[PDB]
Amino acid sequence: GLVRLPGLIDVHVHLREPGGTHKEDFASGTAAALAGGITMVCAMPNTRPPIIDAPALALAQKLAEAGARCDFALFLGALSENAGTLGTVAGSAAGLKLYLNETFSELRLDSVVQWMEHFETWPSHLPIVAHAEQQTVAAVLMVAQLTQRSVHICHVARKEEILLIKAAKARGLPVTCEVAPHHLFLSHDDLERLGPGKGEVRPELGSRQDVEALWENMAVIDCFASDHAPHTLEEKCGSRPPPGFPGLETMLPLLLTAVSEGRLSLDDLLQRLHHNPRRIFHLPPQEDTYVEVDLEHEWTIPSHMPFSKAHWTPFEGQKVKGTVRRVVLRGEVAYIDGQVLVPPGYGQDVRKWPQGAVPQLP
Ligand SMILES: NC(=O)N[C@@H](CC(=O)O)C(=O)O
Ligand SMILES: [Zn+2]
Ligand SMILES: [Zn+2]
Ligand SMILES: [Zn+2]
Ligand SMILES: [Zn+2]
């Protein structure tokens, strides 16, 4: 007895093309998405070249249209000197990403004044998302208030962060957030097994109290998003390990296991992987699109999942209950039981669909 789910949406993935294609490309990363029950992804802009102007966006659009197997939208990235220059292309992007802390990015902003300049110049009806850890969450919320608009907080990982967001929502402030599976299912207790290279991620893995606080405050979490951040094992275990975990192929199995245990409901999962992504990012429906899952099948996560070029996973050894059996995307069988059945290039840029433009006042 399979359960039919709508097409799930991951609003935070790194597909590494252009410029990091040994780690992942559009074709391999979207294969990983489909195998994880994800039919639409929003790809981050910290590529090489980074997606920080109209020419880079045009390149990335063509690479994605040629390589993606599922549908997508592409983020633009903020830089210290590109505020006020993105207006002609802003509506074609998923949103604008701000990198406000140290991480795997060359995009960090130098001054809160540059955050203000972006919030003032980026069109007010279009999404802004931020990598903002600890007190940076409070700082970016202040900038959003000064400029009288909303903000979405990426990968919330700490008790401190979720309680600050909770307090802001209680005051009626327009803030949303997402949580990644590693911050729900891994902690400091896993660092001995992972070791110091594999364990590198931003935000870093939290304490048991951080993990417990995210679960206790599920009502505050608007979305789940993988922050799929593939790097090869050689890179993770070398002299200067980059932070990040692959996650597309493991996210839905981990969350289905939690549903089976009664830790959240099926509806709670679908709000966070379908309805709230749609409404926060103004992403369009996908016609004739659904995911069939088997909630009974028990399995153990192996040392690498089949599709991601990262070829490793921090969830190795965890026992899960739930698997993706079939995905149909826009009327075509896209995935069955380990086989991807749509070619590179089947996926489309949802921002080019009439229904994928963000409504605005004239
Ligand atoms: N989270 C990470 O540790 N790494 C991400 C970047 C990010 O989401 O900050 C990556 O692109 O590798
Ligand atoms: Zn980040
Ligand atoms: Zn994000
Ligand atoms: Zn990221
Ligand atoms: Zn529904």
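Sequential numbering from 1, following the chain as shown.
This deposition comes from X-ray crystallography, 1.2 Å.
Cβ atoms here come from the backbone N, Cα and C positions, even for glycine.
As written in Swiss-Prot, here are the features:
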- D227: active site, for DHOase activity (ACT_SITE)
- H12, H14, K97, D227: Zn(2+) 1 binding site (BINDING)
- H12, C154, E178: Zn(2+) 2 binding site (BINDING)
- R16, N46, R202, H231, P243: (S)-dihydroorotate binding site (BINDING)
- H12 to N (Swiss-Prot position 1471): Abolishes dihydroorotase activity (MUTAGEN)
- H12 to A (Swiss-Prot position 1471): No zinc-binding and no catalytic activity (MUTAGEN)
- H14 to A (Swiss-Prot position 1473): No zinc-binding and no catalytic activity (MUTAGEN)
- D53 to N (Swiss-Prot position 1512): No change in catalytic activity (MUTAGEN)
- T103 to A (Swiss-Prot position 1562): Abolishes dihydroorotase activity (MUTAGEN)
- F104 to A (Swiss-Prot position 1563): Abolishes dihydroorotase activity (MUTAGEN)
- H131 to N (Swiss-Prot position 1590): No catalytic activity (MUTAGEN)
- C154 to S (Swiss-Prot position 1613): Reduces dihydroorotase activity (MUTAGEN)
- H183 to N (Swiss-Prot position 1642): 11.5% of wild-type catalytic activity (MUTAGEN)
- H231 to N (Swiss-Prot position 1690): 3% of wild-type catalytic activity (MUTAGEN)
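Taking the features listed in Swiss-Prot, we show where each one sits on the structure.
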| residue | record | DSSP class |
| --- | --- | --- |
| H14 | mutagenesis position | coil |
| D53 | mutagenesis position | coil |
| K97 | Zn(2+) 1 binding site | strand |
| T103 | mutagenesis position | coil |
| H131 | mutagenesis position | strand |
| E178 | Zn(2+) 2 binding site | strand |
| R202 | (S)-dihydroorotate binding site | coil |
| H231 | mutagenesis position | coil |
| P243 | (S)-dihydroorotate binding site | coil |
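Among the recorded positions listed (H12, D53, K97, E178, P243), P243 have a CB atom closer than 6 Å to some atom of ligand 1, in sequence order. In this structure, the CA atom of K97 (Zn(2+) 1 binding site) is 15 Å away from the CA atom of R202 ((S)-dihydroorotate binding site). Ranking the recorded positions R16, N46, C154, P243 by the distance of their Cα atoms from the Cα of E178 (Zn(2+) 2 binding site) places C154 first. Distances between the Cα of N46 ((S)-dihydroorotate binding site) and those of the mutagenesis positions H12, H14, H131 are shortest for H14.
For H12 (mutagenesis position) paired with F104 (mutagenesis position), the C-alpha to C-alpha distance reads 14 Å.
Between the farthest pair of Cα atoms in the (S)-dihydroorotate binding residues (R16, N46, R202, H231, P243), the distance is 17 Å.
In this structure, the recorded positions that sit close to ligand 2, with a C-beta under 6 angstroms from any of its atoms, are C154, chosen from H12, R16, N46, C154, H231, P243. Taking the recorded positions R16, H131, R202, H231 in turn, the residue surrounded by the fewest other Cβ atoms inside 10 Å of its Cβ turns out to be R202.
Of the candidate mutagenesis positions, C154, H183, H231, the one lying closest to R16 ((S)-dihydroorotate binding site) when CA atoms are compared is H231. Counting every protein chain shown, the Cβ of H12 (mutagenesis position) has 27 other Cβ atoms within 10 Å. Those same-chain residues not listed among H12, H14, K97, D227 yet with C-beta within 8 angstroms of the centroid of the Zn(2+) 1 site C-beta atoms are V13, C42, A43, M44, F75, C154, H155, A225, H228, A229. Of all Cβ atoms in the protein chains displayed, 17 besides its own lie within 10 Å of the Cβ of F104 (mutagenesis position).
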